[PDB]
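Structure first, then comments.
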Amino acid sequence: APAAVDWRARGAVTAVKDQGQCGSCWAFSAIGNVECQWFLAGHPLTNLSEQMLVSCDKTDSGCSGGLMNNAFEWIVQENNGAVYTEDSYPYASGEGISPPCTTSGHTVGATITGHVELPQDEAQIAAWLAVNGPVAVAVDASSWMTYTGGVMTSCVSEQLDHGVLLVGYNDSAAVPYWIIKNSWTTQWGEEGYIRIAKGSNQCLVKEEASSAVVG
Ligand SMILES: *[C@H](CC(=O)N1C(=O)C=C(OC)[C@@H]1C)[C@H](C)NC(=O)[C@H](CC(C)C)NC(=O)[C@H](CC(C)C)OC(=O)[C@H]([C@@H](C)CC)N(C)C
Ligand SMILES: [K+]
Ligand SMILES: [K+]
Ligand SMILES: [K+]
Ligand SMILES: [K+]
């Protein structure tokens, strides 16, 4: 692996978004992973639709929660790989309640064929990300509300509750670290990002890492 990677510097990551009062983190994680994957497949960076998942993926639970894996599964086994563009299925759940789902004629902004699952090993996740781009991951984020910047070294790491996107790491530093995209607007953290220490499984970050596959 290289000493440091940051996919934002390669234009592979969209603007920081805002889930509102909806527990749809899982959606924003999964969709952000696909957005990056599509670009790295050689297509242009495009905002894809979390509202599609929140409203139409029935195996997950909309604003009451879900899982990135399920979402990749539902997209491929139930939605023929189609991830609609945001422009075409805009986000409407920011108030907290999620609208019903109805679908003549949306614009497919991306086609995935599957997903992969990464080992529960930070070095292995990093080697994959170094080659193939941002990784969907789960974390314990109970210590996060109070975050305003810096590298987290004492993350409460007891129980997973939130999905985010790993977009880089830096093993060069005195304290190595992951770079993670959150979905709580750019008001929160380091313009909407958080760095957490790398190598101590901070926030259980390695426990549930996965990625969509553009095939
Ligand atoms: C998004 C998380 C979130 O929105 N927020 C926080 O974590 C803190 C916040 O403060 C502002 C905001 C509100 C939602 C609520 N979390 C989830 O959807 C998680 C994401 C995964 C951990 C990747 N999923 C679940 O909680 C999931 C719910 C079912 C799939 C319907 O529950 C589990 O993953 C549990 C397990 C962790 C408990 C042992 N599993 C047994 C289903
Ligand atoms: K080098
Ligand atoms: K695994
Ligand atoms: K720890
Ligand atoms: K995994």
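The residue numbers of chain A are those assigned by Swiss-Prot, with the residues present covering 123-337 sequentially.
Keep in mind that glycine also has a Cβ here, set from the backbone N, Cα and C atoms.
Classification of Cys147 (active site) by DSSP places it within a helix. Annotation comment: Swiss-Prot describes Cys147 (among others) as active site.
What Swiss-Prot records for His284 (among others) is active site. Every protein chain shown contributes to the tally, and the Cβ of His284 (active site) ends up with 21 other Cβ atoms within 10 Å.
For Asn304 (among others), the entry in Swiss-Prot reads active site. A coil conformation is recorded for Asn304 (active site) in the three-state DSSP classification, outside any helix or strand. Within 10 Å of the Cβ of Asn304 (active site) there are 27 other Cβ atoms, across all protein chains.
Non-local contacts of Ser186 (variant position) by the CB criterion (under 8 A, 6+ apart in sequence, same chain) comprise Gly145. Swiss-Prot gives this note for the natural variant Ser186 to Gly: In clones 1800-2 and 1800-4.
Quoting Swiss-Prot on the natural variant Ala204 to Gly: In strain: RA. When secondary structure is read from DSSP and collapsed to three states, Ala204 (variant position) falls in the strand class. Note on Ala204 (variant position): other Cβ atoms within 10 Å of its Cβ, all shown chains, come to 19.
One entry in Swiss-Prot concerns the natural variant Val286 to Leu. Its note says: In strain: RA. Using a 10 Å radius centred on the Cβ of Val286 (variant position) and all shown protein chains, the other Cβ atoms total 29.
Swiss-Prot gives this note for the natural variant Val286 to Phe: In clone 1800-4.
For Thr308 to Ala, Swiss-Prot lists a natural variant annotated as follows: In clone 1800-2. Annotation for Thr308 (variant position): same-chain Cβ neighbours under 8 Å, separated by at least 6 residues, are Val138, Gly314.
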Subject >> Distance, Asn304 (active site) to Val286 (variant position) (CA atoms, angstrom) >> reply: 6
Subject >> Candidate recorded positions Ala204, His284, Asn304, pick with smallest Cα gap to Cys147 (active site) >> reply: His284
Original post:
Using DSSP and three states only, what is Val286 (variant position)?
Top reply: strand
Subject >> C-alpha spacing of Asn304 (active site) relative to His284 (active site), in angstrom >> reply: 10
Subject >> Pairwise CA distance, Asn304 (active site) versus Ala204 (variant position), rounded so that it is a whole Å >> reply: 24
